[PDB]
Amino acid sequence: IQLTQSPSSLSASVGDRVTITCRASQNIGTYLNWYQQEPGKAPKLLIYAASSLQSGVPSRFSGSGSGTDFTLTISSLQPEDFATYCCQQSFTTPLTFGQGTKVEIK
Amino acid sequence: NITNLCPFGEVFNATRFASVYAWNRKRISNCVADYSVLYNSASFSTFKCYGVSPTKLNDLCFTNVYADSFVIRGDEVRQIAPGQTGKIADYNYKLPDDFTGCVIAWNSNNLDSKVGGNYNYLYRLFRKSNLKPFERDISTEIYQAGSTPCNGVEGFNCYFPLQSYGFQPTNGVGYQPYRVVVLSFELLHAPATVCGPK
Amino acid sequence: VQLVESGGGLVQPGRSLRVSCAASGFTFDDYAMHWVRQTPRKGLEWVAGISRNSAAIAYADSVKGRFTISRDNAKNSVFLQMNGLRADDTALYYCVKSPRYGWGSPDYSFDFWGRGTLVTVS
Ligand SMILES: *[C@@H]1O[C@H](CO)[C@@H](O)[C@H](O)[C@H]1NC(C)=O
């Protein structure tokens, strides 16, 4: 099972309307997951089932999608969001990720 | 004189209680009851209860007295009231929006919660959907997270619908076992009987 | 919720290695444990994840059967035995906990991650 992301990388600024899409080779439904890793420490859960926003997290994050196409959306980008964001497959036990999308300043 | 006091000692004092999911269902019929002493006893941590007022509860009698008892962690004793939702409240035993009976609860820390851990009380934490009022849930069959029926291979993802309380003698007052009973009162078109001291 | 790892480092190819990961701050009887790998400066990849009650297990296709797992229920930890070392295995290794809630509540969900250990085969 092959998973893809778009864009591979981007450079943005504060408060931007950010949007990143993720495509699955086969219909997985909605169980896809969204993770982040900032430079230096442990990654944490952000979005699970592509429709649930993690507790203790700013509401500015948003997630949507179904079938094979899903998308994260950022209303107001913040200086702490310049990290590496990755997809996760929650389908049949062999599971992989996407290429990810590092968030850079512009 | 009273012909027979309504038997309450076997369920209030009692010797054992079932888990919340397989909760007992006791029926009470033509009789005379003494709820007044229930108010008198100070051993009840939270006698506060809904519907009819306790002082005049002894003057509008019914046909059916349905007494259901169980034990839980202390903190979610609040999860037994109309309208609220919660793990025990929603997945084990919920009450209708209206209600004509009411609840009682107290502490049993020394009776229960054996030092090495009783581990003899189970509660539902998964289910496919929400729960109808006053329905027993004896179903001891596998539940699935989704996308995979494990076909009785219990284990990975099969999520056995019974997780244990895991009591300990020093967990804290917020986790010590509490004994809860509920007395729902039902007024059927049949003549009412369950009223006592007069 | 804290995690500690040990057993990695610099090793020569062809030997056998062992990795331990322990955790505290929750009830370990649940929350099926998992392992993930990440080669430096390249996309990370999942490794393994087993069960709640040491039940049926699963592995990555690339390394299936070569490595093995153990759920230390007693001291709330997990063992991972590495066999037939390859230089490709050189990476940062993460032991990761799992949740119990949500919409579908899938055990493959990852959160409360630890720190990771560097492992080099050369
Ligand atoms: C439980 O036992 C005590 C001790 O005799 C008694 O005072 C109390 O009334 C009993 N509870 C009942 C009968 O509901």
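Note that chain B is numbered according to Swiss-Prot, with residues 331-528 shown in order.
The backbone N, Cα and C atoms fix where each Cβ goes, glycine too.
Feature annotations, reproduced from Swiss-Prot:
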DOMAIN    B:334-527  domain 'BetaCoV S1-CTD'
MUTAGEN   B:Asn331 to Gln  Reduced viral infectivity
MUTAGEN   B:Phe490 to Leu  Increased resistance to neutralizing antibodies and human covalescent sera neutralization
MUTAGEN   B:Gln493 to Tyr  Reduced host ACE2-binding affinity in vitro
VARIANT   B:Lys417 to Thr  In strain: Gamma/P.1
VARIANT   B:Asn440 to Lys  In strain: Omicron/BA.1, Omicron/BA.2, Omicron/BA.2.12.1, Omicron/BA.2.75, Omicron/BA.4, Omicron/BA.5, Omicron/BQ.1.1, Omicron/XBB.1.5, Omicron/EG.5.1
VARIANT   B:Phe456 to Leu  In strain: Omicron/EG.5.1
VARIANT   B:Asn460 to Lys  In strain: Omicron/BA.2.75, Omicron/BQ.1.1, Omicron/XBB.1.5, Omicron/EG.5.1
VARIANT   B:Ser477 to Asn  In strain: 20A.EU2, Iota/B.1.526, Omicron/BA.1, Omicron/BA.2, Omicron/BA.2.12.1, Omicron/BA.2.75, Omicron/BA.4, Omicron/BA.5, Omicron/BQ.1.1, Omicron/XBB.1.5, Omicron/EG.5.1
VARIANT   B:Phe490 to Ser  In strain: Lambda/C.37, Omicron/BQ.1.1, Omicron/XBB.1.5, Omicron/EG.5.1
VARIANT   B:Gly496 to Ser  In strain: Omicron/BA.1
VARIANT   B:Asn501 to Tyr  In strain: Alpha/B.1.1.7, Beta/B.1.351, Gamma/P.1, Theta/P.3, Mu/B.1.621, 19B/501Y, Omicron/BA.1, Omicron/BA.2, Omicron/BA.2.12.1, Omicron/BA.2.75, Omicron/BA.4, Omicron/BA.5, Omicron/BQ.1.1, Omicron/XBB.1.5, Omicron/EG.5.1; May enhance affinity to human ACE2 receptor
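Nearest Cα neighbour of B:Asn460 (variant position) among the listed recorded positions (B:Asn331, B:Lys417, B:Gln493, B:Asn501): B:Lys417.
In space, B:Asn501 is the closest of the recorded positions B:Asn331, B:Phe456, B:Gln493, B:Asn501 to B:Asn440 (variant position), judged by Cα positions. Rounded to a whole number, the distance between the Cα atoms of B:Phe456 (variant position) and B:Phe490 (mutagenesis position) is 8 Å. Between B:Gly496 (variant position) and B:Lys417 (variant position), the C-alpha separation comes to 16 Å. In this structure, the C-alpha atom of B:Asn331 (mutagenesis position) lies 46 angstrom from that of B:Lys417 (variant position).
In sequence order, the variant positions from B:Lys417, B:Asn440, B:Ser477 that place a Cβ under 8 angstroms from a chain A Cβ are B:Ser477.
According to its DSSP assignment, B:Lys417 (variant position) is helical.
For the variant positions B:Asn440, B:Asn501, the greatest number of Cβ atoms within 10 Å around a candidate Cβ is found at B:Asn501. Taking the recorded positions B:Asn331, B:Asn460, B:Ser477, B:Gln493 in turn and counting surrounding C-beta atoms within 10 angstroms, the largest count is reached at B:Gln493. For B:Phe456 (variant position), the variant positions whose C-alpha atoms fall inside a 10 Å radius of its own C-alpha are B:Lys417, out of B:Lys417, B:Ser477, B:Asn501. Taking the Cα atom of each, B:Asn501 (variant position) and B:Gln493 (mutagenesis position) are about 17 angstrom apart. For the pair formed by B:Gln493 (mutagenesis position) and B:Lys417 (variant position), distance between Cα atoms is given as 12 Å, rounded to the nearest Å.
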